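> Dropping a structure here in structure tokens format, bear with me for questions.
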Amino acid sequence: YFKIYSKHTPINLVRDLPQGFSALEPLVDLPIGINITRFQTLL
Amino acid sequence: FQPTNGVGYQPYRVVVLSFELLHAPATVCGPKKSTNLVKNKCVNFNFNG
Amino acid sequence: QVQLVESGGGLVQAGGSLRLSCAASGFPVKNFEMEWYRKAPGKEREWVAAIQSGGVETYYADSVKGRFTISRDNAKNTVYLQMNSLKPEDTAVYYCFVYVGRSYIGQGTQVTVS
């Protein structure tokens, strides 16, 4: 099963990721049966 | 395929609902009939899972 | 093993009659269904007449109802076709068909109506 969690974090900090607390809520779930070894993001 | 053909000669329309066994999501299933809910009683139940 | 051969053809005029035959071997006619097909020159192959395996029901194409008659013989293993009131549109090479394992098509006999 492949699953994706997400959160939005509406505060502003252009230096780095902040030190606050935010728990991520799931979005979807999908059975694939795939031995994933690597990935690549795209623009 | 003429209309004067017999029932073994006139065709039988075929669809195939094959079920194979692979590591794939079960996407299409049949309907699940659900009864009405009762409250405030000691009752067995069958929820969504 | 299974072989079909066609005989009984000839040259006829408008209004004549003929009786084709399809000798059969390797299968019984009571356990299989047969069809008759024809091939006009320049036209596609079309179904003419058929007998079911029980022999009760016989069927004919839409252009040849009321004029053709198909018959079978159990002992001689020969499939016949009696054709009457002939039009010049019926100029064709006639083939008998059966599905015994694979399809077997005979060599055909030229029948001209003119």
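In chain A, numbers come from Swiss-Prot; the residues present are 200-242, in order.
The header says electron microscopy, 3.3 Å.
Cβ atoms here come from the backbone N, Cα and C positions, even for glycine.
According to Swiss-Prot, the record shows the following:
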type: MUTAGEN; residues: A:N234 to Q; note: Increased resistance to neutralizing antibodies
type: VARIANT; residues: A:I210 to V; note: In strain: Omicron/BA.2.75
type: VARIANT; residues: A:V213 to E; note: In strain: Omicron/XBB.1.5, Omicron/EG.5.1
type: VARIANT; residues: A:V213 to G; note: In strain: Omicron/BA.2, Omicron/BA.2.12.1, Omicron/BA.2.75, Omicron/BA.4, Omicron/BA.5, Omicron/BQ.1.1
type: VARIANT; residues: A:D215 to G; note: In strain: Beta/B.1.351
type: VARIANT; residues: A:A222 to V; note: In strain: 20A.EU1
> On the three-state reduction of DSSP, what should I expect for A:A222 (variant position)?
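In the DSSP reduction, A:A222 (variant position) maps to coil.
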> Please determine which of the variant positions listed here (A:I210, A:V213) has the lowest count of neighbouring CB atoms within 10 Å.
A:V213
> Around the C-beta of A:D215 (variant position), how many further C-beta atoms are within 10 angstroms, looking at every protein chain?
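There are 6 such Cβ atoms around A:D215 (variant position).
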> Measuring Cα to Cα, how many Å separate A:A222 (variant position) from A:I210 (variant position)?
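Each residue's Cα considered, A:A222 (variant position) and A:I210 (variant position) end up 15 Å apart.
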